[PDB]
Structure formats: structure tokens, C-alpha cells
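Below is a structure I'd like to ask you about.
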Amino acid sequence: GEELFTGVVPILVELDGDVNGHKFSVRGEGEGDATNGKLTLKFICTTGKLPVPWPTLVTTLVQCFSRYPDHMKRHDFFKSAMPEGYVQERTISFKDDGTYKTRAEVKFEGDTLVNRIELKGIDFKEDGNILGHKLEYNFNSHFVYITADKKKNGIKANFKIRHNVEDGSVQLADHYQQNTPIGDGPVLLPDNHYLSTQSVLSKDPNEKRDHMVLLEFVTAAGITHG
């Protein structure tokens, strides 16, 4: 598993979504450099106009590209599931607003790491921060707490995403995540630890389509050396 990530790996992301009856698709392409924890991707809304704010999709749109330091190699579930990959499911509850539920498969297709997602969102308020497009086009850094689910041969993650709002308030998005290998081969079940994330969101001046340029660094931590 770890051997597949020693260099720069091309990435394809494909998302189909439906939020309050507003359907959309997003296609992302770029590359991942797990050695440095670095993702560079550009996403296009392939159905035209994205009906939700781009930052609310960042977490759904490849934790196998986290940098696990050598003393933590034993705790990298994500890469150990490769190339056959893993299923990633979440419930994302936007405080005072609706919920996303997502199911994704992350695996190699040829030499490309591919994340294919279906997202369903319900119960959003027409005038809330999401359907109202009141979120800033930016992203915060988070503490993503990983724990093993030993009886499901997989992991769980819990974290609270902070989406900055245009009036200076914050929109919270509680994330409940479960990952399960796709194949039958053995995987690593980690001790408790966290993924330390940071992201920046930008635009391509030459892009006429609705899009998002994303740069992201993630490093694993939380286990003492030795």
C-alpha cells in the first residue's frame, strides 16, 4: 500500500450530488504527494452552476495522501487499504441547518487514485448559510481525530468543520465518518491519532466554468515517538 504513494500520484474526483432537489456534478483532477502531505486539485461543476457553496464540499471531495511520519507508519489505514481501496461514508450535520450524507469509494484505477462520491443533502433552509450562499470562499484548519473500529476492520473519524460566514460568524459542520476496506487483504488498524489539515481555496483567472482551485497539506500526529 505505502509503496503506491512514494511519488506524485495523479488524482481523479467524481461527485454526484443532490441538495434539497438541486442536483449537480463535480469533476476534479490534480495530483497528490503523500511524501509532503500535499494535494493540488482543480474542480469543475460539470452541470453548470454549483447550487451550494464550494467550501461545503471540500471534505467530501483522499486521506491516503496524508503525510504519516515514519514513527507512525503503523497507523496509516488509508494507504494499507490500497490498491483495492476503501469505502468512506459520512454524515455532515450543519448546525441549525440541513445534513449531507455521502458515500465514496477511494481506490486506484490504473495508476490514478480515484475518489467517486454520491452526496444527498436534505432539510436545508432556503435562506440559511448554505442555500443562501453566505459562506466565505476560504477554509480553516482542523483536528481530525482518527480511531479504529476493530470489529468493522476499519476506522472512524469525528470532527467539526468551521465555515466562516460573511458577517464574521461561523457555520459549524459536524462530521461523522466511517471507513471500511473494499478488498479482503489485511489492513492497519491505528491507535488513536489525528490528521492536521490546512487548505486554501482560489480561482483560476482563465476559467469560465464554476470551479474551485484547492491546495491542501495534511500531516498525521498525536503518537509519541517510541
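The numbering of chain A matches Swiss-Prot: 4-64, 68-232, in order.
According to its header, this structure was worked out by X-ray crystallography, 1.5 Å.
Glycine is treated like the rest: Cβ placed from N, Cα and C.
Features from Swiss-Prot:
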MUTAGEN   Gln69 to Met  In Citrinine; leads to excitation and emission peaks of 516 and 529 nm, respectively; when associated with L-68; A-72 and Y-203
MUTAGEN   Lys79 to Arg  In Topaz; shifts the major emission and exitation peak up to 20 nm; when associated with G-65; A-72 and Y-203
MUTAGEN   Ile128 to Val  In EBFP2.0; shifts the excitation and emission spectra to shorter wavelengths and increases quantum yields compared to BFP; when associated with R-30; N-39; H-66; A-72; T-105; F-145; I-150; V-155; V-171; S-198; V-206 and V-224
MUTAGEN   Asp155 to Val  In EBFP2.0; shifts the excitation and emission spectra to shorter wavelengths and increases quantum yields compared to BFP; when associated with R-30; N-39; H-66; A-72; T-105; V-128; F-145; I-150; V-171; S-198; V-206 and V-224
MUTAGEN   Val193 to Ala  In mut1.5; shifts fluorescence lifetime from 3.03 to 2.72 ns; when associated with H-145
MUTAGEN   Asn198 to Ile  In mut2.1; shifts fluorescence lifetime from 3.03 to 2.50 ns; when associated with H-145 and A-176
MUTAGEN   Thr203 to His, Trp or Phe  Results in significantly red-shifted excitation and emission maxima
MUTAGEN   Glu222 to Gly  Suppresses the 399 nm excitation peak, leaving only the longer wavelength peak at 475 nm
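Would you situate these features in the structure and describe their surroundings?
DSSP assigns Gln69 (mutagenesis position) to a helix in the three-state reduction.
Other Cβ atoms within 10 Å of the Cβ of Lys79 (mutagenesis position) number 13 in total over all chains.
In sequence order, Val22, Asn23, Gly104, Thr105 make up the list of same-chain residues 6 or more apart from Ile128 (mutagenesis position) whose Cβ falls under 8 Å from its Cβ.
A simple way to gauge crowding: the CB of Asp155 (mutagenesis position) has 13 other CB atoms within 10 angstroms, across all the protein chains here.
In sequence order, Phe83, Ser86, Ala87, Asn159, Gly160, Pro187 make up the list of same-chain residues 6 or more apart from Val193 (mutagenesis position) whose Cβ falls under 8 Å from its Cβ.
The C-beta environment of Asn198 (mutagenesis position), restricted to residues of the same chain at least 6 apart in sequence and closer than 8 Å, consists of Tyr151, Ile152, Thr153, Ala154, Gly228. DSSP gives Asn198 (mutagenesis position) a coil state; it is part of no helix or strand.
Under DSSP, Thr203 (mutagenesis position) is assigned to a strand (E or B) in the three-state scheme. Long-range Cβ neighbours of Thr203 (mutagenesis position) (same chain, at least 6 residues apart, Cβ-Cβ under 8 Å): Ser147, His148, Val150, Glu222, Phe223, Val224.
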How long is the line from the C-alpha of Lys79 (mutagenesis position) to the C-alpha of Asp155 (mutagenesis position), rounded to the nearest angstrom?
18
Measuring Cα to Cα, how many Å separate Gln69 (mutagenesis position) from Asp155 (mutagenesis position)?
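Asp155 (mutagenesis position) has its Cα 17 Å from the Cα of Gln69 (mutagenesis position).
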Which Cβ among the mutagenesis positions (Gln69, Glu222) has the fewest C-beta neighbours inside 10 Å?
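So among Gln69, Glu222, the mutagenesis positions given, the one with the fewest Cβ atoms within 10 Å is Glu222.
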